Amino acid sequence: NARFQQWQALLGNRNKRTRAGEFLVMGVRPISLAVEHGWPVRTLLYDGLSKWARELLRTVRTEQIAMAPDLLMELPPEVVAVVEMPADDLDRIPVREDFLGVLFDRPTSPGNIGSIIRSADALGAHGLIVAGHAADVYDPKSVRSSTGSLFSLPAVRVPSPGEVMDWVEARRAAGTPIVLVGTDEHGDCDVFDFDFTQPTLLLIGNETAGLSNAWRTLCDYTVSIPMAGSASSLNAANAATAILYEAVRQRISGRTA
Amino acid sequence: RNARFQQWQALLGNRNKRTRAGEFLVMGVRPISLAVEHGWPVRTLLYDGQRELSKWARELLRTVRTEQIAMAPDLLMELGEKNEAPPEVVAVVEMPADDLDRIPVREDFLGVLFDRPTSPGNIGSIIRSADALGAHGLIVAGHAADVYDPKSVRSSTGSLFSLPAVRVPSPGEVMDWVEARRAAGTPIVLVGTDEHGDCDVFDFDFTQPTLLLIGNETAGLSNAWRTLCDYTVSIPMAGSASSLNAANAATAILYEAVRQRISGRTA
C-alpha cells in the first residue's frame, strides 16, 4: 500500500506533513468539527460500525476508503480523516474590541499546545499563536489533546516574534489597543489585580525555561499566579487555563472587584 | 536481566505489583532529592555504572544511606520516555499506607478528590497544581489510574513527595472519614464540579473547609458522588461545544479558591 506509507509518516514527523499540506485527524467528533468549520477533508478512511461514523460517510462527499482493522491500529480509531493544513496567516485570528489571545513562546510539548487550544476555545479566547522554534501544532499529540478545538480556535505558527509584533501594531492602528501580558516566576502583580477586560495578548513561556527575555521586553505588563511557596510551579497549560479563567471571570463580573 | 531487575521492571506495569511490593520507581536526581527531603524511605538507589555521574548524582550517592547498585546504562533505559531522558539515577521508594489521616484537616481545609481517573498524567498534574496552590491533600478514588504510575510521578514534577495523596477504593471510606472530621469540629463541604453545575465557581464560598470533587475525563463524576455532593459548581464556557481537561479545570477552580481566600474579594 503506497498511499498508506505516505499516511503513516504523516504521524511520524513534521517535515513530511508540511510538504504534503495535510495531517491526520482521528474520531467521529473531531472530524465533524473540522467539516463544520470549513476545513477541507481530502480523504476519509474508515473501518470495514457506529451511528455517527455512518452519518459522516453519507454527508461528507470526498474520497472515502475502507480499511482493514489491522492498519487503522497504529497508535484504536474507527474513522480517520486526512485534513487540509491551512496557511499560517495571522489574520485568520479575528481581532475585535474584546480581543483575548494567547502566545506560546517556543513550546517543547505538543500535548501542552493542544491543551491550551482546548482551554482557549472553552474560555472565550479568539486565537493562539505558537511563536519560535516550536513543537508542531499538527503533531498527533497536539491534535488529540485539543479534542477537536483546533478546528474552532485558530492556531497560527509564526517562526519570528517580529512578524507577530507587526500584526499586533496593525490591530493597534485599527483602534483595538492590544496589550502584551507576560507570565512570570517574578510577577509584577497578582493576576487578579490586572485588567483583563481590555484587548489582551497573553504570553506564556516554555515549560522548562521561562518566557524568553525578548518576549519580556515587548511585554507591557507581567502577571503571576500566587503560589504556596519556594519550589512550586504550574504546568504551562494549567497556568494558562487559570489566567484565562480569571479573564473570563472579570469580563462577566464587570470588574476585578 | 537479573531476577532483581525483572522485579523492578515489573513496578512499571500494573498498580497491584507496586502495591504488594510496597514500592515504586522514582527517576531523576531532582525527584529523588525531594523524596529524601520529605522523608520518603529509599530502599535502593540505582545509578549509571559506565559513569557519567554529574555533581548531583555523586552528591545523592554519598549522602543517601541505602543500598546502592551500579547498573549497566541499557538496563537503565529500563524506563524513560524513549528518546526522552535516560535516567542517570533511579530510586526504589517505599509506598506509604493509604490512610486518610495523612491528610491534615484544619479549619481552612482545602482538599481535592479525583473520581476514577482514566489518565495517570492527569493525576500528577492535579497533584502539582494542588501543591502549588495551597491544597492540603488529594484523594484518588477507584481502581483506574494509579498515583504511583510512572506517568503520574513524572507529571507531579516532584510534588507527589510534599502533597499527601491517598487512594481509596470507593466513596464509603471517604465519607466515613469526612463524617468523623465534622464531629471533631470542621464542617467540610463536598463540592462537585460539572459542566451544568448549580452555580458558577466565582459565586461559591471557597473560604469554607472544602473537599473539591473532580470527575473522570470522559464520564464525569459518578452517580454515587453526585448524590453525596453538598453543592455543585461550574466554570462558565463560551459555547455548547468545547470543555476543559480535568487537570486544567481543577487548576482553575483551585486558583479561584486561592483568590477568594487571600484578603477575601468575592463570595
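Quick note: numbers on chain A are straight from Swiss-Prot, i.e. 19-66, 70-96, 103-284, in order.
When the header is checked for method, it gives X-ray crystallography, 2.4 Å.
Cβ coordinates come from backbone N, Cα and C, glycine included.
Straight from Swiss-Prot, the features:
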BINDING   A:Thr210, A:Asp211, A:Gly232, A:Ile252, A:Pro253, A:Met254  S-adenosyl-L-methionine binding site
MUTAGEN   A:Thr135 to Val  Slightly increases catalytic activity
MUTAGEN   A:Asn139 to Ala  Almost abolishes catalytic activity
MUTAGEN   A:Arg145 to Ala  Almost abolishes catalytic activity
MUTAGEN   A:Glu234 to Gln  Slightly impairs catalytic activity
MUTAGEN   A:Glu234 to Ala  Strongly impairs catalytic activity
MUTAGEN   A:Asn262 to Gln  Slightly impairs catalytic activity
MUTAGEN   A:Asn262 to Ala  Almost abolishes catalytic activity
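The structure, with features from Swiss-Prot marked on it.
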residue  : record                               : DSSP (3 states)
A:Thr135 : mutagenesis position                 : coil
A:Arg145 : mutagenesis position                 : helix
A:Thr210 : S-adenosyl-L-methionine binding site : strand
A:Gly232 : S-adenosyl-L-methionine binding site : strand
A:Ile252 : S-adenosyl-L-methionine binding site : coil
A:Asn262 : mutagenesis position                 : coil
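If you take the Cα of A:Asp211 (S-adenosyl-L-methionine binding site) and the Cα of A:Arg145 (mutagenesis position), they are about 22 angstrom apart, rounded to a whole number.
Between the binding-site residues A:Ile252, A:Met254, the minimum number of other C-beta atoms within 10 Å of a residue's C-beta occurs at A:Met254. By the criterion of other Cβ atoms within 10 Å of the residue's own Cβ, the least surrounded of the recorded positions A:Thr135, A:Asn139, A:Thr210, A:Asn262 is A:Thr135.
For the S-adenosyl-L-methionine site, whose binding residues are given in the record as A:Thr210, A:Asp211, A:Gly232, A:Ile252, A:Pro253, A:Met254, the maximum C-alpha distance rounds to 17 Å. Between the CA atoms of A:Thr210 (S-adenosyl-L-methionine binding site) and A:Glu234 (mutagenesis position) there is a gap of 12 Å, rounded to the nearest whole number.
A:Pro253 (S-adenosyl-L-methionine binding site) sits 14 Å from A:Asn262 (mutagenesis position), counting Cα to Cα. Non-local contacts of A:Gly232 (S-adenosyl-L-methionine binding site) by the CB criterion (under 8 A, 6+ apart in sequence, same chain) comprise A:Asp132, A:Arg133, A:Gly209, A:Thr210, A:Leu238, A:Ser239, A:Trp242, A:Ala263.
In sequence order, A:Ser172, A:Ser173, A:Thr174, A:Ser176 make up the list of same-chain residues 6 or more apart from A:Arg145 (mutagenesis position) whose Cβ falls under 8 Å from its Cβ. When the alpha carbons of A:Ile252 (S-adenosyl-L-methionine binding site) and A:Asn262 (mutagenesis position) are compared, the span between them is 12 angstrom. Rounded to a whole number, the C-alpha distance linking A:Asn262 (mutagenesis position) with A:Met254 (S-adenosyl-L-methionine binding site) is 13 angstrom. Proximity to chain B (Cβ-Cβ under 8 A) holds for A:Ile252 out of the binding-site residues A:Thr210, A:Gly232, A:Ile252. With 3 residues left out of the model between A:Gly66 and A:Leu70, the distance spanned by their C-alpha atoms equals 8 Å. No coordinates are deposited for the 6 residues that fall between A:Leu96 and A:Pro103. The C-alpha atoms bordering this gap are 7 Å apart. Rounded to a whole number, the C-alpha distance linking A:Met254 (S-adenosyl-L-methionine binding site) with A:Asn139 (mutagenesis position) is 21 angstrom.
Cα-Cα distance from A:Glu234 (mutagenesis position) to A:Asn139 (mutagenesis position): 9 Å (rounded to the nearest whole number).
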